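*Asks:* Dropping a structure here in structure tokens format, bear with me for questions.
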Amino acid sequence: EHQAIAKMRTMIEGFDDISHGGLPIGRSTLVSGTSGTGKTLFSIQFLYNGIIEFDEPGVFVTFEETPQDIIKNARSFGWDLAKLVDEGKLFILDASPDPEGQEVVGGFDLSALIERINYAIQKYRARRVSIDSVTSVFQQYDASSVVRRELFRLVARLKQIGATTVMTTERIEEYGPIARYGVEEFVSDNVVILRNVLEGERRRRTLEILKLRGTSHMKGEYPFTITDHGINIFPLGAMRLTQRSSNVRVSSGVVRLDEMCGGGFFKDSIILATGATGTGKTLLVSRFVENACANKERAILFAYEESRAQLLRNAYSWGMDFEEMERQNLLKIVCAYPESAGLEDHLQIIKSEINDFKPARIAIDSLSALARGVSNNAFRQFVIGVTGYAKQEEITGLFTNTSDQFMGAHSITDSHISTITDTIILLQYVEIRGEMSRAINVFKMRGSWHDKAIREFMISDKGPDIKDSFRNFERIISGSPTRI
Amino acid sequence: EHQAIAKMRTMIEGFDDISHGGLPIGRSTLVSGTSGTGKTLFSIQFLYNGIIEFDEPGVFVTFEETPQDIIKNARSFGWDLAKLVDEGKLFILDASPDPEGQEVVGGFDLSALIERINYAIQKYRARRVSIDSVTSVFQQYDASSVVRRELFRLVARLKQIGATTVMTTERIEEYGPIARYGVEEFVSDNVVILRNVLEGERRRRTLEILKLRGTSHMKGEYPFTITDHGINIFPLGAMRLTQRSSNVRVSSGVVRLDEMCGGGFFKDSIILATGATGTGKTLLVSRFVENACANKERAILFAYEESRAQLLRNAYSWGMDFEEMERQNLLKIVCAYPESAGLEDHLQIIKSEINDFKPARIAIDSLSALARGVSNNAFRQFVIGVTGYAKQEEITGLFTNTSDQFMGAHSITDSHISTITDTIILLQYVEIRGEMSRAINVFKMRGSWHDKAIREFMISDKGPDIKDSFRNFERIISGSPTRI
Amino acid sequence: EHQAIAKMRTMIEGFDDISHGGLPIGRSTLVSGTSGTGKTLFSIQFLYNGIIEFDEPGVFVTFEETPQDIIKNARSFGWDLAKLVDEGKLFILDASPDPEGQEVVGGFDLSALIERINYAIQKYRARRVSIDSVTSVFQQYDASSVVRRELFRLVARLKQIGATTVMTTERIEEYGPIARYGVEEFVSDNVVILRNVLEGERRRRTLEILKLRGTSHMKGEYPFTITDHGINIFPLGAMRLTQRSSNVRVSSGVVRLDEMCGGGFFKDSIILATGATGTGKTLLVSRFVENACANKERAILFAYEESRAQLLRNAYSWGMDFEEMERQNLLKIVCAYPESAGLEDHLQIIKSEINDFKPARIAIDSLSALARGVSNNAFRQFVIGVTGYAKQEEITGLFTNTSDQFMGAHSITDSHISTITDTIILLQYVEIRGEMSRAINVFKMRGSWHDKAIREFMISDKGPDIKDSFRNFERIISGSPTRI
Ligand SMILES: Nc1ncnc2c1ncn2[C@@H]1O[C@H](COP(=O)(O)OP(=O)(O)OP(=O)(O)O)[C@@H](O)[C@H]1O
Ligand SMILES: Nc1ncnc2c1ncn2[C@@H]1O[C@H](COP(=O)(O)OP(=O)(O)OP(=O)(O)O)[C@@H](O)[C@H]1O
Ligand SMILES: Nc1ncnc2c1ncn2[C@@H]1O[C@H](COP(=O)(O)OP(=O)(O)OP(=O)(O)O)[C@@H](O)[C@H]1O
Ligand SMILES: Nc1ncnc2c1ncn2[C@@H]1O[C@H](COP(=O)(O)OP(=O)(O)OP(=O)(O)O)[C@@H](O)[C@H]1O
Ligand SMILES: Nc1ncnc2c1ncn2[C@@H]1O[C@H](COP(=O)(O)OP(=O)(O)OP(=O)(O)O)[C@@H](O)[C@H]1O
Ligand SMILES: Nc1ncnc2c1ncn2[C@@H]1O[C@H](COP(=O)(O)OP(=O)(O)OP(=O)(O)O)[C@@H](O)[C@H]1O
């Protein structure tokens, strides 16, 4: 034609955003990665979605896995390929060798394969094709040069036929060559790399579109998860800074607090409660959750430090009954160790939990707990993640942070997140007359006025009682004042 | 079968949790690792458990080790294979070569064997098969391409036969290619990697399920141990945050302390005593252990700093007789240098000791001692392990931590564990009138009210005596006060 | 121009500065890089600009891509090669193989090709020539020695013919050998290296001119971007320190401040507002923006911390209506997460936005936000870029910086930029009588006198109210003064 290059949607959540529209039509896209990275999954999900969303028949060529297996495994995702094969929407072209192999097959098969592929494409009027592990084919006894021709031929013919293809290749080093022979990269018009990077006993799955001749696309790596719903990608760098903002207020669960905040938290806001352990962030979180049920609104409490049972014991001891909250189906407590998964997973679990429960308020007790081990950049990326998702979702969110040092803390957050949050509430110990007292302070509020006083507060069975400031002291921020 | 993948339990402690059920039935699982990582052990324990737990016969194909040795070695774990061979539950298919022979017998036996195995499978109605070191077979004179076909043939046949197999492979690099020919990886349906990572003159075994076609599993590495009971794996990231919590109280061994904690320690809770050396953590431990015996309850003292004898001397000088505690079989002292083993091993020894003595209380003298050398992340992982186990086991736990700096310490723990503990007891030196006095402080209690005063205390032959706070002082916490 | 070598301009933005004039005429320039680095784009742009700007006919030799694809792909940048091929200004020489082929040809073809290209050059009176992926030609079965001869031959003949050529080559490692056979480097007269470096999940493209036999050029790597307009390079080290300076003043949007600045900011100046979160930098920015519109002048607010909505809600809460600002087409708000792209991209986006809007004032809210993750050296390079552009463009700029620690901060900027800025405005918290008050201070002004007082200021619906200094206080900068 006389325009750019049209793309075909893969409907693979996230991918079409990363690829600025999907795969280039009429061309083949190389998808490689190490063992267990999700190559096959991608190739099948590409066909399946093609069928289920646009009724575009697909041909699936397999060189190693058996057709039965391919259909067997797809069930893992509630994928019924066998049905689609019947309806003639999907055709699995078995190209795998037989238990009784034979020599030299690097030419007959090439033209014969295309004949068959072409045959099938024509027979079912296939629009999408995906070849799984073309690597394995010439993995018979070939050199880079021989590999480059065969690929060139394969790609070329498929091009002529006008098939939008997905080719799967295997790697051996997470960051070494892009594909086995170090040739495939240059022969393909489009290249996608699926990575399963180790790093600290944890595994992180990323996807990168290295290149797409003819168009633009997002660059770099993007984390993704393989679930019961297949590949799920999060273009954390694609989320737009177009969050909705209003002047509507909401209570904290603490009236005096609400006063200090100039009338309560904003509905469209992210609040952060920082302080040493014991200061009472976990309390403010409970009082925040309860206030959402007292107004018959649903709230989720993602706890990463205390057990489900403990949260209940301590909550009851502060009055507020969490038991009822759950029965009335207004409050949902999750709970899970940060070590039970990687940030990417957690991010997703938080999201899905939000979708299946339509929360009005969300509270994550201790982001500081989720920052364990993980790198700072990976962490900030997570924070921006859960933070922005909440903002664009009209969900008020309260996040907890435990500073590494009680008293003397010179920075609000060790991880440096305060800049991403709308309202900051700071809890701190104050040594007074040989005793450890607390103090609460509305450090900042973007749209409101808020109290500038550093009020001391006690904790009882009733909960939190915000009293007066220490007007007669100096160096209070430090934790060890000087009475005057 | 139009359903998800079905797995078969290995009964190898921890494995079925990581593999979300066990090995996928009728499929082969590759298990590779470097020399001495426990490949053989895995494959055998796989068959054994099969025979002993579900009476599923098993065929074990060995290419290098002799059947006599395979039986001889198994005795190391109290495995009598010889017996199972007679009972015809287990059949060892000797495929090893002899001191003499010929050559040019490539795929010759690869085909003959696929029969010899099919034979024994039918003959003993085998359900589980394990081939040890298939690698060594084509370690005769082959290339990556020749190896891919032979494997694919073998796997394929075994799959037709419907047997659930485990294939052993060797590697040369702990983090390099998955298997010798970097081809096996893609040929197997399932990949398990056993690593024996060095790092700092210490060895650390970890197992990882790289992929499982068709199902889910836990990602990343997981520490494990090889004991007299075989492979023991700890899915530290699989432990759920569903610990039981009660309001029952227990004594610290110090009445005045119990008062400050507003009625004593909670049965279901983890207590942390922090302070510079000499502050007296070891004392509070002794007193906490004695109190459990005074109530005829079993308690264990894991000491990592003082000898068995020294603990006695110092305990006796504080009154409390540890001699009697042991005779009455109410108190159990362990003692071992953190350097005598890796965290994984320690964690396990702690667990087993708890199982063989049903403790009601537990005290680990110096967590900070176990933190020597080890990485902060490997440590936190150990803490969560011991911490959680105790919690879900209704065992009250007291842990000791020596801060790196006496006086001035701006953070409770250098390792940052305060966030994982329920009750925090802080001991600190206070310079008053040219003398080093002490002070005790209940820094926090999640369920109780506890005293906020920083009470000075002395140590005598009677033990700890908690006096009054320094109401007329400033900057106490700092260590160097200033009287008003 | 004092350079011994006559050069030809590429008209590729930035390249001619880097190459000190363009590509040496009558010589060949090797352009190598990994897959997807922009080799083809470079060579095509080279011919294109040649035809459009100088009516210099061009010959494009392709060994892998198809003439249709090369034309199809160029539409991505709005270039119509097809039209140029008709007019006879561009000739694409198809040298790619056919999907039927044989074996053996990379030699006489080297002579057949030479004679071919000489035909095209003579037929079209070509002046520019670019051979895309010569690498792939002897990628048939050759050794380093055979390659060196063939290249040298090709190059040599092209030189005789008098053609200025661009030869593309592929590399596998981003910093390893220059080209595949590690032989091309020395055979070519000039060598250009296109890199696409990973590093932290982001991709950074750089261009480097390694050598140019005969003349000088800019040494090292230079960041560039591929856009709808092709390759765009920023010779950040080529920016001359010859910015225009005037004594003209402009308001800051706050009258009291202007007084403090001895009559307002300088038109030709870069201002820096630093302080901990909550201090009000974002407020001053708003007021700085609003003031340019109040005087019917265009201004751009690049926000990297708050959404477009939030900025509006908060702005309105401080009076000043941002809604109207936009309608009147006097104020333009951008908004974007720093993680949504690398510095290079950001820098370019800021520049374009400036050209398509002719701003008089610009405000980047939080440079410290664009400093997330990125290396300090990469950051400073970014700051020098935006800062310099602004300066030479008579555009007044207000940049924001949040300090990692509230109160006690010993340095103006953690990134150490203060030395690059002309005027510095410092905001800070002052603990006074158990309360958090703010203090504003004109730390420095290069051309003015400015007030040296550290005035406290309050924030209201009306905005910022600058009051008086704390004359009766000591240790103000500390954050917790002493009343004397
Ligand atoms: N329902 C599921 N939920 C979560 N993970 C799953 C699920 N099903 C499969 N997986 C995971 O997805 C991976 C499957 O990878 P896939 O078969 O798509 O291709 P590959 O690993 O790229 O290449 P190969 O053909 O060599 O396996 C496995 O590693 C497995 O752990
Ligand atoms: N019934 C109670 N009466 C008085 N104080 C209580 C009561 N229960 C808990 N507390 C106090 O509250 C503190 C614990 O607070 P909380 O659970 O809110 O979370 P946190 O300090 O933010 O985080 P962390 O989990 O590290 O403790 C204890 O230090 C204790 O003094
Ligand atoms: N009772 C035991 N207690 C603790 N460790 C043991 C015991 N018995 C054996 N081991 C250890 O287990 C390992 C045995 O490894 P195994 O024979 O299972 O297979 P492998 O090392 O994976 O492969 P290979 O056949 O090359 O040895 C040894 O390294 C040894 O130190
Ligand atoms: N008979 C005693 N009379 C008075 N004080 C004693 C007596 N025995 C020990 N102490 C005191 O107790 C301190 C040692 O305390 P302890 O054994 O409790 O452990 P710790 O300080 O927690 O840890 P560490 O092993 O680093 O010393 C000494 O510094 C000393 O002052
Ligand atoms: N309009 C556009 N805007 C932004 N990027 C684009 C645009 N068009 C193409 N690109 C990018 O430019 C790159 C094209 O690279 P190009 O075809 O120039 O040569 P190459 O990658 O050096 O070599 P090869 O022939 O192996 O691909 C792709 O990586 C693609 O993402
Ligand atoms: N209507 C208002 N009345 C009184 N004070 C207000 C009002 N709106 C905002 N504020 C105050 O201004 C502060 C927020 O300031 P601002 O938006 O200027 O940016 P910042 O502190 O420089 O940077 P950031 O808050 O984005 O980290 C709040 O802490 C609050 O005290």
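To match Swiss-Prot, the residue numbers of chain B are left as they are there, and the shown ones run 14-497.
Method on record in the header is X-ray crystallography, 2.8 Å.
Cβ coordinates are placed from backbone N, Cα and C, and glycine is handled just like the others.
I grabbed these lines from Swiss-Prot:
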MUTAGEN   B:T42 to S  Extends the period of the circadian rhythm to 28 hours in reconstituted KaiABC complex. Decreased endogenous ATPase
BINDING   B:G49, B:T50, B:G51, B:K52, B:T53, B:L54, B:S89, B:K224, B:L225, B:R226, B:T228, B:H230, B:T240, B:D241  ATP 1 binding site
BINDING   B:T53  Mg(2+) 1 binding site
MUTAGEN   B:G71 to A  Lowers the amplitude and distords the waveform of the circadian rhythm
ACT_SITE  B:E77  active site, proton acceptor in CI (KaiC 1)
MUTAGEN   B:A87 to V  In kaiC1; shortens the period of the circadian rhythm to 22 hours
ACT_SITE  B:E318  active site, proton acceptor in CII (KaiC 2)
MUTAGEN   B:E319 to Q  Strongly phosphorylated, arrhytmic in vivo
MUTAGEN   B:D427 to A  Arrhytmic
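Can you walk me through where each of these features ends up in the structure?
*Replies:* For B:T42 (mutagenesis position), the Cβ neighbour count at a 10 Å cut-off comes to 24, with all displayed protein chains included.
DSSP gives B:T53 (ATP 1 binding site) a helix state.
B:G71 (mutagenesis position) carries a strand DSSP state (E or B). Neighbours of B:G71 (mutagenesis position), defined as other CB atoms within 10 A of its CB across all chains, total 28.
Sequence-distant contacts (6 or more apart, same chain, Cβ under 8 Å) of B:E77 (active site, proton acceptor in CI (KaiC 1)) comprise B:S109, B:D145, B:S146, B:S149.
Secondary structure from DSSP puts B:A87 (mutagenesis position) in a helix. Here B:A87 (mutagenesis position) comes close to B:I57, B:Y61, B:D93, B:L94: these same-chain residues lie at least six apart in sequence, with C-beta atoms under 8 angstroms from its C-beta.
According to its DSSP assignment, B:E318 (active site, proton acceptor in CII (KaiC 2)) is coil.
The Cβ of B:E319 (mutagenesis position) has 18 neighbouring Cβ atoms from other residues within 10 Å, across all protein chains displayed.
In the shown protein chains, 17 other C-beta atoms lie within 10 A of the C-beta of B:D427 (mutagenesis position).
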*Asks:* Can you tell me which of the recorded positions B:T42, B:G71, B:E318, B:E319, B:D427 is spatially closest to B:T228 (ATP 1 binding site)? Compare CA atoms only.
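*Replies:* For B:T228 (ATP 1 binding site), the closest Cα among B:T42, B:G71, B:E318, B:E319, B:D427 is found at B:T42.
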*Asks:* Between B:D427 (mutagenesis position) and B:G51 (ATP 1 binding site), what C-alpha distance do you get in Å?
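*Replies:* On Cα coordinates alone, these residues lie 36 Å apart.
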*Asks:* If you measure every Cα to Cα distance among B:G49, B:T50, B:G51, B:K52, B:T53, B:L54, B:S89, B:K224, B:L225, B:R226, B:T228, B:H230, B:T240, B:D241, the residues said to bind ATP 1, what is the biggest one in Å?
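*Replies:* So the maximum pairwise Cα distance among the ATP 1 binders is 34 Å.
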*Asks:* Just counting, how many other CB atoms are there within 10 A of the CB of B:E318 (active site, proton acceptor in CII (KaiC 2))?
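*Replies:* Within a 10 Å radius of the Cβ of B:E318 (active site, proton acceptor in CII (KaiC 2)) lie 18 other Cβ atoms.
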*Asks:* Highest Cβ count within 10 Å among the binding-site residues B:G49, B:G51: which residue is it?
*Replies:* B:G51
*Asks:* Among B:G49, B:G51, B:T240, B:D427, which recorded positions lie by ligand 3, judged by Cβ under 6 Å to any atom?
*Replies:* B:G49, B:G51, B:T240
*Asks:* Based on Cβ atoms within 10 Å, give me the single least packed residue among the binding-site residues B:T228, B:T240.
*Replies:* B:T240
*Asks:* Within 10 Å of the Cβ of B:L225 (ATP 1 binding site), how many other Cβ atoms are there?
*Replies:* 24
*Asks:* Provide, as an integer number of angstrom, the distance between the C-alpha atoms of B:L225 (ATP 1 binding site) and B:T42 (mutagenesis position).
*Replies:* 8
*Asks:* Which ones, out of the recorded positions B:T53, B:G71, B:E77, B:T228, B:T240, B:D427, lie near enough to chain A that their C-beta is under 8 angstroms from one of its C-beta atoms?
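*Replies:* Among the recorded positions B:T53, B:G71, B:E77, B:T228, B:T240, B:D427, the ones whose Cβ sits under 8 Å from a Cβ of chain A are B:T228.
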*Asks:* Counting other CB atoms within 10 A of each CB, which of the binding-site residues B:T53, B:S89 comes out lowest?
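*Replies:* Counting other Cβ atoms within 10 Å of each of the binding-site residues B:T53, B:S89, the minimum falls on B:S89.
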*Asks:* Using DSSP, would you call B:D427 (mutagenesis position) helix, strand or coil?
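*Replies:* It is coil.
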*Asks:* Tell me whether B:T240 (ATP 1 binding site) sits in a helix, a strand or coil according to DSSP.
*Replies:* strand
*Asks:* If one measures from the C-alpha of B:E318 (active site, proton acceptor in CII (KaiC 2)) to the C-alpha of B:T53 (ATP 1 binding site), what distance in angstrom results, rounded to a whole number?
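*Replies:* The separation of the Cα atoms works out to 38 Å.
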